[PDB]
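Trainee: First the structure, which I've put down as structure tokens, then a few questions once you've had a look.
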Amino acid sequence: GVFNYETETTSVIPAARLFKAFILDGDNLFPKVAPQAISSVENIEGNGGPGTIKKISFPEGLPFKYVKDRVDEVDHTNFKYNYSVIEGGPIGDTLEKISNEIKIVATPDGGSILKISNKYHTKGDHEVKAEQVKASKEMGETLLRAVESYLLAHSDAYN
Amino acid sequence: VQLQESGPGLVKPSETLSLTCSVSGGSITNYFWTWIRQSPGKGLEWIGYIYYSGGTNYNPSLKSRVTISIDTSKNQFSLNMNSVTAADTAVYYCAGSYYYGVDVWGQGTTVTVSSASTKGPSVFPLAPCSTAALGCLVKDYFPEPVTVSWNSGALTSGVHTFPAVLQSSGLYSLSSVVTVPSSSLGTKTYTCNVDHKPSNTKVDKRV
Amino acid sequence: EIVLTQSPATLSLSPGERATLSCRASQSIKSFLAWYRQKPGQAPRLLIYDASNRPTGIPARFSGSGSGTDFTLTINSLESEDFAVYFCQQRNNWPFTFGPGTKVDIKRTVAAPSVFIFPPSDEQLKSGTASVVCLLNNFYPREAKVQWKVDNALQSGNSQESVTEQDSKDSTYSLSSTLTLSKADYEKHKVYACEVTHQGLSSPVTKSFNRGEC
Ligand SMILES: *[C@@H]1O[C@H](CO)[C@@H](O)[C@H](O)[C@H]1NC(C)=O
């Protein structure tokens, strides 16, 4: 079964400057700004763009060791990034995949908005405990504010 | 960016520690708002930090009894540690952190966990009978700290305010001194300002 | 939690020398080490972040290096104002943890103390207790011997001392010895002296007063 999740938040960073850092160069930043959450983001197969398979390795002590994601779309113009979690972590018998779309839109006051949609494809008709959803919301908040804090500490970075 | 602590300096055992920090000179969005304490036994200890989005992160040794809250509208964030014991007596720093470390700090507020009540100090003048020294003796107070300034902060050069010494009575005691020229003794006025916030005591003593 | 070890606990260097502090982590913190300075009575100030980089405003005479489990902080051309305790902090795994701190004391030539004595105030004698204070101002080294004498009696167990931290400018110490008595004991003697034996004094120096003459 498919179970749909949505969440919206804001950042003080402009949409373009945030998309360049939080999405395009997120492989570099996430182990650098939030090492307590992500140890490394290995790019197993691909050219960054669609079809790419990243290996996000986690520090030992977190509930999961790693996950492997697949890049589905990188919209450099409208600031969209749809990717799918396909292996590792919560994925297995009771969950097929987690498809995620992140869009960043600019706000008039110079900031930005993050629309975050989660699409959980459960095998059969199993439920999804909030612990997995709560872990994803906390993970998104942690990485967003870490890159945000990095972009505030270095006003030069990413133009 | 400015941070000012405000909270009780005396908390009785098993009751709840409560501290609040006011952010000014900068937006509530800038930092990871952080609580750090410093005790002689345990050194520098990370209590936790909160984003302006509400996401908290607590030290496992204290996550059992620590909640950190933020109110972005009043530009404030708070610390609440309940069931406090003597192992929680420390100087507590509210601070703002970037991803790389603590960038700006508060003044630090000294919390003493004790079963005892507050006693304000007794302030007595220290005076003699080319260089000359004057002083004040801040005696018999609890808990810590007290702050001493001379002539409403105008006299700063040559000031020595000593570490407080625990007397056998169980109360603290310290003295503050300053050296001046002997020539300006009869001309200029000298006054020490002793502030003991836990007892809500301010004593301007003239020498 | 990751446990940080700092070596040495204390080092004493003259101004102008190079200070080399060390930090060791029980596990690998890749490059996520920070160095803080805490001058006495103040909140710590960050000096090095992510083990080699330098936040804006920190002078170029501070630098850090290292990776994995061993990092070092280096201070070129020490100032007397550099007297403080320096801590290292890892941010690799929550909880972020500090080191026990390395205290940098500033070497100085010997300096003789200035000895002052203070009678008990009239306002205090009405309390029923007497505190006669002795001040040793702006001396070095730290060690000194305050001997209390009433009518040439060597006092014991009725006096406490407090010592300031090392001064940021001239790297000197200051000491106060407070001789606490009762009002009755104070009134039954006349001569109160403070004898100071210090390394900067060719011979011990005494300051005193007479009880009835103040
Ligand atoms: C993102 O891609 C997945 C395919 O993995 C798709 O099911 C989902 O509808 C897409 N979301 C959006 C917002 O286009």
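Numbers in chain A track Swiss-Prot; the residues on display, in order, are 2-160.
Positions of Cβ are set from backbone N, Cα and C atoms, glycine also.
For A:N29 to T, Swiss-Prot lists a mutagenesis experiment annotated as follows: Slightly reduced interaction with BV16; when associated with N-33. Swiss-Prot gives this note for the published mutagenesis A:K33 to N: Slightly reduced interaction with BV16; when associated with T-29. Mutagenesis annotation in Swiss-Prot: A:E46 to S, described as Strongly reduced interaction with BV16, hypoallergenic; the structure shown retains the original residue. One mutagenesis experiment named in Swiss-Prot is A:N48 to S, and its note says Slightly reduced interaction with BV16. What Swiss-Prot lists as brassinolide binding site is A:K55, A:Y82, A:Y84, A:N101, and the listing cites similarity to another entry. While the structure shown retains the original residue, Swiss-Prot records the mutagenesis experiment A:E61 to S with this note: Slightly reduced interaction with BV16. One entry in Swiss-Prot concerns the mutagenesis experiment A:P109 to G. Its note says: Slightly reduced interaction with BV16.
Walk me through where these features lie, including what they touch and how far apart they are.
Mentor: Non-local neighbourhood of A:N29 (mutagenesis position): A:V42, each in the same chain, at least six residues away, with C-beta under 8 Å from its C-beta.
A C-beta separation below 8 Å, combined with a sequence spacing of at least six in one chain, links A:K33 (mutagenesis position) to A:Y151.
Around the Cβ of A:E46 (mutagenesis position), the number of neighbouring Cβ atoms within 10 Å comes to 11. In the three-state DSSP scheme, A:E46 (mutagenesis position) falls into the strand class.
Shown in sequence order, the list is empty: the chain has no residue 6+ apart in sequence with a C-beta less than 8 angstroms from the C-beta of A:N48 (mutagenesis position).
Non-local contacts of A:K55 (brassinolide binding site) by the CB criterion (under 8 A, 6+ apart in sequence, same chain) comprise A:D28, A:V42, A:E43, A:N44, A:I45, A:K69, A:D70, A:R71, A:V72.
Less than 8 angstroms from the CB of A:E61 (mutagenesis position) sits no same-chain residue that is six or more residues away.
Cβ-based neighbour count (10 Å, all protein chains) for A:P109 (mutagenesis position) stands at 5.
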Trainee: Return the maximum Cα to Cα distance in Å (whole number) over the record's brassinolide-binding residues: A:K55, A:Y82, A:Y84, A:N101.
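Mentor: Pairwise Cα check on A:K55, A:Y82, A:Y84, A:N101 gives a maximum of 14 Å.
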Trainee: Setting A:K55, A:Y82, A:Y84, A:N101 aside, what same-chain residues sit with their Cβ within 8 Å of the center of the Cβ atoms that define the brassinolide site, listed in sequence order?
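Mentor: Those within range, site residues removed, are A:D70, A:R71, A:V72, A:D73, A:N83, A:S85, A:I103.
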Trainee: Measuring CA to CA, name the entry from the recorded positions A:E46, A:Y82, A:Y84, A:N101 that ends up nearest A:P109 (mutagenesis position).
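Mentor: In terms of Cα distance, A:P109 (mutagenesis position) lies closest to A:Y82.
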Trainee: Tell me the Cα distance separating A:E46 (mutagenesis position) from A:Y84 (brassinolide binding site), rounded to the nearest angstrom.
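Mentor: That separation, Cα to Cα, works out to 14 Å.
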Trainee: Whole-number Å distance between the CA of A:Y82 (brassinolide binding site) and the CA of A:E46 (mutagenesis position)?
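Mentor: Taking the Cα atoms only, A:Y82 (brassinolide binding site) lies 18 Å from A:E46 (mutagenesis position).
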